[PDB]
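Structure first, then comments.
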Amino acid sequence: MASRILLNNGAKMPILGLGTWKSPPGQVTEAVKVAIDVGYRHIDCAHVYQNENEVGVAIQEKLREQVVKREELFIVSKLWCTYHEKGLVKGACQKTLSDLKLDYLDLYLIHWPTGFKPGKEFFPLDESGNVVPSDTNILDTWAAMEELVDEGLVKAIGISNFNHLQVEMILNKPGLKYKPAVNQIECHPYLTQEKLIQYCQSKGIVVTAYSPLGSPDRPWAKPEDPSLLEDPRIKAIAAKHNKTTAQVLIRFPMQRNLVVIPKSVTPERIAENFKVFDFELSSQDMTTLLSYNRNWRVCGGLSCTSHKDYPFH
Ligand SMILES: NC(=O)c1ccc[n+]([C@@H]2O[C@H](COP(=O)([O-])OP(=O)(O)OC[C@H]3O[C@@H](n4cnc5c(N)ncnc54)[C@H](OP(=O)(O)O)[C@@H]3O)[C@@H](O)[C@H]2O)c1
Ligand SMILES: O=C(O)COc1cc(F)ccc1C(=O)NCc1cccc([N+](=O)[O-])c1
């Protein structure tokens, strides 16, 4: 298992990265420092996570310390929904760059296909509680992303939470200049994504799996929800291989040619989660894990279901 995957922009992307959604601002600097110290070279970020400044402190310190060189890091961020208009994309990218202490991003994603009304609120609401859409579509937002490549702000551009038809819309865009390098989607044994993964891979788009552990710290968790880390069937595979359940859950997407971005702020788990390059799941293990699919989503976007571009109908 090589550590990097070749993207369709000619650059290589580390297949294991550190997630940062929900990482508290007072803990994420040390989390990223530890991650870099123990071998991580890819950090997944977003403006909406409200902690990019603190992620950036860690990156800058490790560059200053010469623990790593900038060209060895692969830093990803995402354009939030309230910045889909053409005139807002560059400034949104530049705010993320400033916060992360970077001159360029390795990859910048459209975070969700849904555009929302610009303003201070990340979820602008009407008086009845619906999110207020923007009238800017995915194709014009994509053209604005292409400009960022042509200005040197980002090395690669991609998409996130785009369904099959939305990916195809991008690929079929009149005058398309750069194909998306990545589609970052939720993926784990309860949401195995065979159809969307095969489509993206067949077009040369690399898939990144988010919430690979089932996001046990998601803010909307309910007790009746299934739990990957506690599933006896997955624990049994881990025991057979003398690895933790989390390690199995991270290795699983790796063997599907996916990138995977487990989140932790716990030093011992950050290190544990990286120790996944030294064992192999069998084909039978892989098919068994795939069999657990139930189309269960951490990020279901249930408050966004009437948006013309809601992705999960
Ligand atoms: N593009 C998108 O729309 C989108 C959506 C969701 C997520 N993402 C990205 O994907 C990343 C990962 O997804 P996620 O944050 O939803 O959840 P996740 O990575 O599936 O799970 C994170 C949770 O698992 C715990 N954990 C981590 N390693 C563990 C281990 N070895 N043993 C036991 N528990 C462990 C963490 O606890 P501690 O931190 O307390 O250790 C945290 O509670 C995000 O942080 C974000 O970067 C992107
Ligand atoms: O979107 C992520 O990366 C994780 O989830 C969130 C993180 C945040 F910091 C804030 C909000 C979310 C969240 O609600 N994310 C879910 C979401 C967002 C936008 C649109 C949709 N949609 O289905 O169209 C869904």
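Per the header: X-ray crystallography, 1.0 Å.
The backbone N, Cα and C atoms fix where each Cβ goes, and this holds for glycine too.
The secondary structure of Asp231 (NADP(+) binding site), as reduced to three states from DSSP, is coil rather than helix or strand. Taking the Cβ of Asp231 (NADP(+) binding site) as reference, residues of its chain lying under 8 Å away and at least six apart in sequence are, in sequence order, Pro189, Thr245, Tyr292. Residues annotated as NADP(+) binding site in Swiss-Prot: 10-19, 211-273.
Sequence-distant neighbours of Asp44 (mutagenesis position): residues of the same chain at least 6 apart with a C-beta under 8 Å from its C-beta are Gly17, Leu18, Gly19, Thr20, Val76, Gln184, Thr208, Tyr210, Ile261. In the three-state DSSP reading, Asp44 (mutagenesis position) counts as strand. For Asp44 to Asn, Swiss-Prot lists a mutagenesis experiment annotated as follows: Reduced glyceraldehyde oxidoreductase activity.
Secondary structure at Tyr49 (mutagenesis position), as computed by DSSP, is helix. Swiss-Prot documents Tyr49 to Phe as a published mutagenesis change and attaches the note Complete loss of glyceraldehyde oxidoreductase activity.
The active site, proton donor feature in Swiss-Prot is assigned to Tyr49; the stated evidence is experimental evidence.
Swiss-Prot gives this note for the published mutagenesis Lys78 to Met: Reduced glyceraldehyde oxidoreductase activity. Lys78 (mutagenesis position) carries a strand DSSP state (E or B). In sequence order, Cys45, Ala46, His47, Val48, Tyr108, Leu109, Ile110, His111, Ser160 are the residues near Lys78 (mutagenesis position), counting only same-chain partners six or more apart with C-beta under 8 A.
Record note (Swiss-Prot), mutagenesis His111 to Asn: Reduced glyceraldehyde oxidoreductase activity. The unchanged residue is displayed. Residue environment of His111 (mutagenesis position) contains 20 other Cβ atoms, counted within 10 Å of its Cβ in all protein chains.
Taken from Swiss-Prot, the feature substrate binding site covers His111.
Within its own chain, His241 (NADP(+) binding site) has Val248, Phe279, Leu281 as residues 6 or more apart in sequence whose C-beta sits under 8 angstroms from its own. Among the recorded positions listed (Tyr49, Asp231, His241), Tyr49 have a CB atom closer than 6 Å to some atom of ligand 2, in sequence order.
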